[PDB]
Amino acid sequence: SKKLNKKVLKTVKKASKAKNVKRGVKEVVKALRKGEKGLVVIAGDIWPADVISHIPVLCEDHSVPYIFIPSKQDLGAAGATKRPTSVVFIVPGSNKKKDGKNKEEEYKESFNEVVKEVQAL
């Protein structure tokens, strides 16, 4: 939980250059229904708190692991946006593209591990 956020920050920060991450309710839901949905990132220091309901709804609907950390700053930076977003999910290529060979493998690796620890806790 302590180092988890860190690993996630660096992971998204790297993959960010590849544009393998998206933000916005329309984005998270778009991938959630499409299938390319990867790892959902939720900021514990961002409003509105709608994310609280969008968390169980998106999971109970499609089921996707996410992380709860007030990294508002990291979110905006990793996303390359003006203001700090609220709901940001990472999209590792695609359903089949998930088996990439590039750095994507590393990023996903750290993500799965982290998203898993938090998902279980």
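The numbers used for chain A are those of Swiss-Prot, and the residues that appear cover 36-156, in sequence.
This entry, so its header tells us, was determined using solution NMR.
Note: Cβ is positioned from N, Cα and C throughout, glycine not excepted.
For the mutagenesis of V56 to K, Swiss-Prot gives this note: No effect. The structure shown keeps the original residue. Sequence-distant neighbours of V56 (mutagenesis position) (same chain, 6+ residues apart, CB-CB distance under 8 A): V47, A50, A113, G114, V123, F124, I125, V126. The secondary structure of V56 (mutagenesis position), as reduced to three states from DSSP, is extended strand.
The Cβ of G59 (mutagenesis position) lies under 8 Å from the Cβ of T120, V122, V123, each on the same chain and at least six residues away in sequence. Swiss-Prot lists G59 to E among its mutagenesis entries, and the accompanying note reads: Significant growth impairment at 30 and 37 degrees Celsius. Impaired association with H/ACA snoRNAs.
Experimental mutagenesis at this site is recorded by Swiss-Prot as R68 to A, annotated: No effect. The number of other Cβ atoms within 10 Å of the Cβ belonging to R68 (mutagenesis position), over all protein chains shown, comes to 12.
Listed in Swiss-Prot is the mutagenesis experiment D80 to A, annotated as follows: No effect. Mapped onto three states, the DSSP output places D80 (mutagenesis position) in coil. Taking a C-beta cut-off of under 8 Å and a sequence gap of six or more, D80 (mutagenesis position) has these contacts in its own chain: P105, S106, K107.
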